[PDB]
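See below for the structure under consideration.
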Amino acid sequence: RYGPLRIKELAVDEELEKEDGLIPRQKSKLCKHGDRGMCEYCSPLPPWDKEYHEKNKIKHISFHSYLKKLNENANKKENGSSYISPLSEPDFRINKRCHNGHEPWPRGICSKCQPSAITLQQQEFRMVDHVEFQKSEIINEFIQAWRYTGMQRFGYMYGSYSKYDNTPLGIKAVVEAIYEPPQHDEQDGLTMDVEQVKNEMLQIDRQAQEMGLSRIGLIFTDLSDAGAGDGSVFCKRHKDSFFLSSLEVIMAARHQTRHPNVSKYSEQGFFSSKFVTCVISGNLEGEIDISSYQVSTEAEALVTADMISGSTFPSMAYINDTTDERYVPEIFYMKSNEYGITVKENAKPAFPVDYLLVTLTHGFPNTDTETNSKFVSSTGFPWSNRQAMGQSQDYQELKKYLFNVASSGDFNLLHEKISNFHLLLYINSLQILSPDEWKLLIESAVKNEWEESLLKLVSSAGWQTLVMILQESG
Amino acid sequence: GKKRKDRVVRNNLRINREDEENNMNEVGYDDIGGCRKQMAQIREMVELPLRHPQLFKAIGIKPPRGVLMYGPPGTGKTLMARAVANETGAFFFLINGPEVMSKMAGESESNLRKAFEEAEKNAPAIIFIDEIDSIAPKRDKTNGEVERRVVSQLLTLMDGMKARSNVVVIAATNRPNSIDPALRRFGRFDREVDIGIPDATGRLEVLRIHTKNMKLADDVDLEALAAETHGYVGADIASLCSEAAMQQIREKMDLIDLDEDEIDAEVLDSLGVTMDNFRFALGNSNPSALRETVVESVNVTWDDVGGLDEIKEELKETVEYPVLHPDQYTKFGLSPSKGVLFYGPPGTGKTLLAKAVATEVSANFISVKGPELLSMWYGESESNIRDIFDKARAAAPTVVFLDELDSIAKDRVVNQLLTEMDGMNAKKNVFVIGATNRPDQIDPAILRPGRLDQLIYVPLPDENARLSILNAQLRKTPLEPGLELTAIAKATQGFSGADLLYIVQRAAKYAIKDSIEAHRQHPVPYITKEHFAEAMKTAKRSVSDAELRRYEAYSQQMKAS
Ligand SMILES: Nc1ncnc2c1ncn2[C@@H]1O[C@H](COP(=O)(O)OP(=O)(O)OP(=O)(O)O)[C@@H](O)[C@H]1O
Ligand SMILES: Nc1ncnc2c1ncn2[C@@H]1O[C@H](COP(=O)(O)OP(=O)(O)O)[C@@H](O)[C@H]1O
Ligand SMILES: [Zn+2]
Ligand SMILES: [Zn+2]
């Protein structure tokens, strides 16, 4: 394209790419030179400096810094090339159309369209660094579901991305609300029809985008209470055993491949979706601390061409066999032995999945800093698909929840009782309101400076009809 | 003020304290001596591009980017580069060869790229790649893959920066041959600066600079030390000063106690260096610059060569007129002579004559003794014929004096020398002199046109020449008043200058023996005629009669042609 590709991505990526991240350093005691001029120790530290990370207890290099490293390593300016694109996602599907003279793969294959051996190796750049929950109620209610019922749960989480200063050119995914799809949960697992779930999630995603949110991951609970009198749970997931079994890694890789991250520095324009997966199991103690993970890019491109399946051993993923329409070359997973030497071990039968993960760091915002929460909610109207419990969205619930405040006033109280995710979704499903009426509803509920917008909403006819039907209904 | 600085004010302008005390950098132009020409060249190449870029833009040219700088170790190459960088008052990024070549795989290239990029960012910039021969050595010696990778990275960076940039790269290497040849083309280290051993004035200046803080005693003759010190580079002079100080300490150790932790300041007040300490340091000095070919500086005039007036005027016509009067040659379109070969009995003063010729045109002098040529023939020497001629080109004008040329010219070395001579630029004033004693044995291929075609015979000194040589050799030796040497000169018919020097040596040896005997018995400030008489009685010609006859016959035969 005679230069950088032209394409539009999120604002976070743009602002990150604007910066440089150089970490300044002062005159070391080892320098031998005047004030001006810098030898080798006073030079600015590149943002991708591996020593700085491992010295600061940071395990991966904040993908944007990885992009800076790749751009610096090559692409000399004004000469030397015509901008060979630096990033390219792995692709293991056999080229069905090569034709050096041979026929398609099923009955012929040369040495140019033969997928070469795949060398698994733990990734070094984590696209999304810090997953952050605006309010602990978001996950507290989610766990409360299991508390009441005892069965496991699973839900997508909506939110948006932003900068993260604590890591060089790092990103954080701030989750605002959680949405629960219709699943047939059980004791040891859960089941949910994929087709219906995606059909529902399509319109839920459309509405959320109308609200400004976005789908940025899936969170599920692997919790089993112990026999202790108080609340204690066994820690089945730690260094000794698996972190995420093969099935969860497969599902995470599928989801990541289905939410590509549009970028400007690749041949296809996308790379390594920003889609964090979180799991709740309980730390070594009786707590219910959460975690986070994200499957590496190879596993993302390793499961598009099948080639992986779950295994009875939790921590190992079974490998499939060759057949027409699916060519699976030898897989070598490269570790480092205790003597600091890299060792390649062929793993056709099964290999650990810890080479197909990168870890994140969960957290919560400081409880005495600026609160930019979109929703002051998560304690009120029943959530969507909690039919199994006594929870059930319906007219009488709305009457009991937002009739006394609505009929009198308390615009502060009305606003705080109107900025709830699930309530907004339900009243939207009611269809009692017109398009622009619902637009002003959301702009009043999910925004600051909301006085005139709420006044306009109440002054509208649609809200009057809604409150009238609420009054009519018991 | 000075050194880009802007009693307390004087100290601040240079007109915990340990950090600066041990970091006494900012070695300005006043901390270098004896390299005025090289320093001027470096200043022209560096300051002007950075200080006043508008000149080259007005003319419309691109100033040189790379500035190679090579010479014997210990001549202050790194010090000169640091002084230039500090005086120019411009950003500059150090790179120490061994340091870059002493890091894990895949990081040396990272350091090089970071250096070049950062120097680019803060233009104007001066990147000083020290010991470049340790990161880009000759191809054959270093077949390691990492070395090739580093060399390629350096080449890529060097080529890729020459674009509207105020970055000047300065490199230091022992010899011009060690560096990979790929780093000596256009758009790279094209302009090169050679540094040679200083002359007497240079050594005096170096001693002045180094012996400024030492508490010298009033009885110092630094001029005498400078005259005696020959072949001493600056590092050796610093070592000499250190050794003198240590000798003073050892002498004063009697009045001091080692076990005592404190040392009395009153004793320290008496730490005065003496001439004896400097002479002892000379005794313990180990100069090594001359072990390899180096561009020297000679200061012999037409007074240390007696007689041979016709040869002197012939040499003048052959050498001085081209260099001194190129306009006439251009007018007549005559290419100046490119060499000359001296033949004759050994010890007739060929080397002194060549040194005088070199001094006349005020040009540098390079000596290539026969053992060095044989060592290169066996291929066990650091230098090389190509290296010699490259240094001669760099330090032009120069006179390259091949000595004992018969040994090699009884093959590989002769052919290589012929190729180098043919490839030399005719216009450039660089001359090659040859010394030999077997003109017949010399390969005829050398004496072809465009080569050492001029043949000059050096006869044995005559009576007047012998007298002049005797007078010259005895300039530094005391003599009895009213002592005549005409008798010795006439009695020494057929002797060569070396024989006359041997006679003087023997006479002075007898005189010193007598002085030693007299002192031991306990008077001999002068040399009496008896010493010379006995020495002559114990002296003989070093030239065989048959060789003289054949030399004269050869000269007559050549004249007939
Ligand atoms: N004019 C001078 N010429 C040479 N040396 C000088 C001069 N003035 C001072 N010196 C001293 O001589 C020594 C020169 O050492 P220096 O490290 O500069 O030499 P070098 O061989 O060029 O170095 P490098 O190891 O970088 O090749 C230092 O002690 C310097 O202080
Ligand atoms: N005009 C002269 N003729 C001969 N010898 C001289 C003359 N002037 C000085 N000498 C002495 O002759 C010696 C010549 O030494 P050298 O040049 O090594 O040998 P050669 O003369 O064979 O080249 C010097 O030590 C020098 O003192
Ligand atoms: Zn430094
Ligand atoms: Zn093919």
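Numbers in chain B come straight from Swiss-Prot, and the residues shown are 71-76, 96-104, 200-594, 608-719, 749-787, in order.
Looks like electron microscopy, 3.5 Å, at least that's what the header says.
Placement of Cβ uses the backbone N, Cα and C atoms for every residue, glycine included.
Pulled from Swiss-Prot:
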| type | residues | note |
| --- | --- | --- |
| BINDING | B:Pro257, B:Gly258, B:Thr259, B:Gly260, B:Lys261, B:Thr262, B:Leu263, B:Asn358, B:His394 | ATP 1 binding site |
| BINDING | B:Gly531, B:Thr532, B:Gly533, B:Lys534, B:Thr535, B:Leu536 | ATP 2 binding site |
| MUTAGEN | B:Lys261 to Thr | Probable loss of ATP binding. Complete loss of catalytic activity |
| MUTAGEN | B:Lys261 to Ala | Moderate reduction in growth rate |
| MUTAGEN | B:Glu315 to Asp | Severe loss of catalytic activity without affecting cooperativity between the 2 ATP-binding regions. Slight reduction in growth rate |
| MUTAGEN | B:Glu315 to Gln | Severe loss of catalytic activity and cooperativity between the 2 ATP-binding regions. Lethal. Restores cell growth; when associated with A-358; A-369; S-471; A-471 or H-475 |
| MUTAGEN | B:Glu315 to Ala | Moderate reduction in growth rate |
| MUTAGEN | B:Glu315 to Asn | Severe reduction in growth rate |
| MUTAGEN | B:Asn358 to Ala | Slight reduction in growth rate. Restores cell growth; when associated with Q-315 |
| MUTAGEN | B:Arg369 to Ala | No effect on growth rate. Restores cell growth; when associated with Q-315 |
| MUTAGEN | B:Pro471 to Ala or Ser | Restores cell growth; when associated with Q-315 |
| MUTAGEN | B:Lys534 to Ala or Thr | Severe loss of catalytic activity. Lethal |
| MUTAGEN | B:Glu588 to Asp | Moderate reduction in growth rate |
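Swiss-Prot feature annotations superimposed on the structure.
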residue: B:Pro257; record: ATP 1 binding site; Cβ within 10 Å: 13
residue: B:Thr259; record: ATP 1 binding site; Cβ within 10 Å: 24
residue: B:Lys261; record: mutagenesis position; Cβ within 10 Å: 24
residue: B:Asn358; record: mutagenesis position; Cβ within 10 Å: 18
residue: B:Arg369; record: mutagenesis position; Cβ within 10 Å: 13
residue: B:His394; record: ATP 1 binding site; Cβ within 10 Å: 17
residue: B:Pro471; record: mutagenesis position; Cβ within 10 Å: 19
residue: B:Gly531; record: ATP 2 binding site; Cβ within 10 Å: 21
residue: B:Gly533; record: ATP 2 binding site; Cβ within 10 Å: 23
residue: B:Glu588; record: mutagenesis position; Cβ within 10 Å: 19
Checking the recorded positions B:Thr259, B:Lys261, B:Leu263, B:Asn358, B:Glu588 against ligand 1, those whose Cβ falls under 6 Å of one of its atoms come out as B:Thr259, B:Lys261, B:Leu263
One finds that other Cβ atoms within 10 Å of the Cβ of B:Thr532 (ATP 2 binding site) number exactly 22
Surrounding the recorded ATP 2 site, with Cβ no more than 8 Å from the Cβ centroid of B:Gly531, B:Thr532, B:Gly533, B:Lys534, B:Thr535, B:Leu536 and those residues left out, we find B:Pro530, B:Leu537, B:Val655, B:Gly694
Close in space but at least six residues away in sequence, with Cβ under 8 Å from that of B:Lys534 (mutagenesis position), the same-chain residues are B:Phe526, B:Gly528, B:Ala632, B:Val655
Cα of B:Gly533 (ATP 2 binding site) to Cα of B:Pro257 (ATP 1 binding site), in Å and rounded, measures 32
Comparing the Cα of B:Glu315 (mutagenesis position) with the Cα atoms of the recorded positions B:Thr259, B:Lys261, B:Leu263, B:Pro471, B:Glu588, the shortest distance belongs to B:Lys261
Within the same chain, the residues at least 6 apart in sequence whose Cβ is under 8 angstroms from that of B:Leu263 (ATP 1 binding site) are B:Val211, B:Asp215, B:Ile216, B:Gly418
Close to ligand 2, in the sense of Cβ under 6 Å, among B:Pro257, B:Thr259, B:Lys261, B:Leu263, B:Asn358, B:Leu536 as recorded positions, are B:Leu536
Candidates B:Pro471, B:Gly531, B:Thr532, B:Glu588 (recorded positions) with CB under 6 Å from ligand 3, in sequence order, are none
Smallest Cα-Cα separation from B:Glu588 (mutagenesis position) among the recorded positions B:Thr259, B:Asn358, B:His394, B:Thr535, B:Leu536 is shown by B:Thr535
Quick note, B:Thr535 (ATP 2 binding site) and B:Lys261 (mutagenesis position): C-alpha atoms separated, nearest Å, by 30
CB neighbours within 10 A of B:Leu536 (ATP 2 binding site), counting all protein chains shown, number 16
Per DSSP (helix/strand/coil reduction), B:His394 (ATP 1 binding site) sits in helix
